[PDB]
Amino acid sequence: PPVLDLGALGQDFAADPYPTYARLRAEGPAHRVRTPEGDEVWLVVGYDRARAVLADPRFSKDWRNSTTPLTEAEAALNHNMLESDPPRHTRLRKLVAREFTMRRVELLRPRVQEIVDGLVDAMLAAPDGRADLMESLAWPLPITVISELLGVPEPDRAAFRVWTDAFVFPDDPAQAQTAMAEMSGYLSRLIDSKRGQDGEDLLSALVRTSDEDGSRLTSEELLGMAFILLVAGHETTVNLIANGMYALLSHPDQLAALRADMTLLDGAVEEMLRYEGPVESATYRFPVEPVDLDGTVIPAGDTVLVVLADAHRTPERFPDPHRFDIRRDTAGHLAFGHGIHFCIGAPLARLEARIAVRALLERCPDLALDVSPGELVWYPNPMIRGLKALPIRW
Ligand code: HEM
Ligand SMILES: CC[C@H]1OC(=O)[C@H](C)C(=O)[C@@H](C)[C@@H](O[C@H]2O[C@@H](C)C[C@@H](N(C)C)[C@H]2O)[C@@H](C)C[C@@H](C)C(=O)/C=C/[C@H]1C
């Protein structure tokens, strides 16, 4: 029953997966497919079923409920909140929930604004008048913010670029596994280096919590925490900033509307999340029992991917779904997930995106793409919507 090989779909599917998902949705909610790595997974498509499944407790995130074995490098890192169910998820999330409320994140606005102002200064100083938004803004800003929060020294941040690149588009399945092993070894060394140093960063606080009471946070969960907060704190926000400006720049009429009325900025970032959000499919879910989806039963322990990208093109929920419309009703989009695993970072992601978008539009007079929208290259990863590069001009 694998009705679709995702590996045999080419850059056409990478750049525009939506017709493929829409044809699946017309048949039903759940479809067995083959990942590019040859693994069999289920896709859940359509807004209503995707939203329901994201929050449905019958779909676990704990790999003890998955029949697909974890690799050695993955098993070193899986004791994290996103790959946990209650009660473990509940305890782990409580440890950092307070750090990421909208009120605490707003205390970061001065620093974020200062980072954005600096990065945009560097861009506008270009010897030509052109730049890659990927290298000039979308990559440096989130990695800088999350590194300062988790106390990652500046010389160490370069390796995160390489590791993330190996996670998104590895040369072979081994290079991603190798990147995970190096990242885990580094994080374990970083964790130990905070001991006794009285750091005020979030990682140092977590290390102390674990050292004080292994029943509140084990050493395995401490490494899982650092990992999850750094990876999820990074590559999704990079692509929100890139995908979001690609959306504005590829729709010059909406770029003009927003530039003419910055009070639309908040809705525009929400439509940015709706229209081309960085998460194409949610992270792995495993039914704890066979689950019947309108006649399609998924066996217990199979892998289930909720295709957020298709949910956001469901016309019943988002009329004229293929139109990027910054004044559209975006209520209930799933770009941050839904349920107990809803993104803990959403206020910080939104803060970074809003400041970055505003700064580009207020300070780059005639901002425009440097290539045509169809010339842009997208990474083939079915989990992520990401641009290889974003050439711009002003
Ligand atoms: C600003 C930096 C961010 C940090 C630190 C962060 C952190 C996290 C963490 C720790 C989780 C797991 C929560 C749990 O399991 O209870 C999570 C979930 C999630 N985040 Fe974020 N996040 C960030 C930004 C983003 C962005 C920009 C997006 C995409 C628009 C995003 C999308 C998601 C989604 C979809 C999930 C749920 C995955 C699923 O249910 O399988 N996050 N995030
Ligand atoms: C929260 C939405 C983003 O997901 C993540 O960043 C989470 C925290 C994450 O780090 C994992 C889900 C990674 O996914 C894969 O990592 C591979 C190296 C191993 C793989 N295996 C178990 C099948 C799986 O865990 C993440 C590094 C994946 C890449 C593509 C990514 O950046 C995804 C981001 C969002 C889905």
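We're sticking with Swiss-Prot numbering for chain A, so the shown stretch reads 12-405, in order.
Structure determined by X-ray crystallography, 1.9 Å.
Placed from the backbone N, Cα and C atoms, the Cβ positions cover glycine too.
In the three-state DSSP scheme, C354 (heme binding site) is classed as coil. Sequence-distant neighbours of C354 (heme binding site) (same chain, 6+ apart, CB under 8 A from its CB) are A243, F347, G348, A360. Feature annotation from Swiss-Prot assigns heme binding site to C354.
Quoted from Swiss-Prot for the published mutagenesis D50 to N: Increases affinity for narbomycin and YC-17. Mildly increases activity YC-17 and narbomycin. Residues near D50 (mutagenesis position) in space but far in sequence (CB under 8 A, at least 6 apart, same chain), listed by position: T79, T314.
Among the mutagenesis experiments that Swiss-Prot reports, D50 to A is described with the note: Mildly reduces activity with YC-17 and narbomycin. According to DSSP, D50 (mutagenesis position) sits in a coil region rather than a helix or strand.
Here the residue is the original one, while Swiss-Prot reports the published mutagenesis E85 to Q with the comment Reduces affinity for narbomycin and YC-17. Strongly reduces activity with narbomycin and YC-17. According to DSSP, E85 (mutagenesis position) is assigned to a helical segment. The number of other Cβ atoms within 10 Å of the Cβ belonging to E85 (mutagenesis position), over all protein chains shown, comes to 16.
Looking at Swiss-Prot, the entry for mutagenesis of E85 to A says: Strongly reduces activity with narbomycin, but has only minor effect on activity with YC-17. Loss of activity with YC-17 and narbomycin; when associated with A-94.
Around the Cβ of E94 (mutagenesis position), the number of neighbouring Cβ atoms within 10 Å comes to 24. Here Swiss-Prot describes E94 to A as a published mutagenesis experiment; the accompanying note says: Strongly reduces activity with YC-17, but has only minor effect on activity with narbomycin. Loss of activity with YC-17 and narbomycin; when associated with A-85.
Experimental mutagenesis at this site is recorded by Swiss-Prot as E94 to Q, annotated: Strongly reduces affinity for narbomycin and YC-17. Strongly reduces activity with narbomycin and YC-17.
The recorded positions near ligand 1, defined by a Cβ under 6 Å from one of its atoms, are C354, chosen from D50, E85, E94, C354.
It is 11 Å from the Cα atom of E94 (mutagenesis position) to that of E85 (mutagenesis position). In this structure, the recorded positions that sit close to ligand 2, with a C-beta under 6 angstroms from any of its atoms, are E85, chosen from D50, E85, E94, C354.
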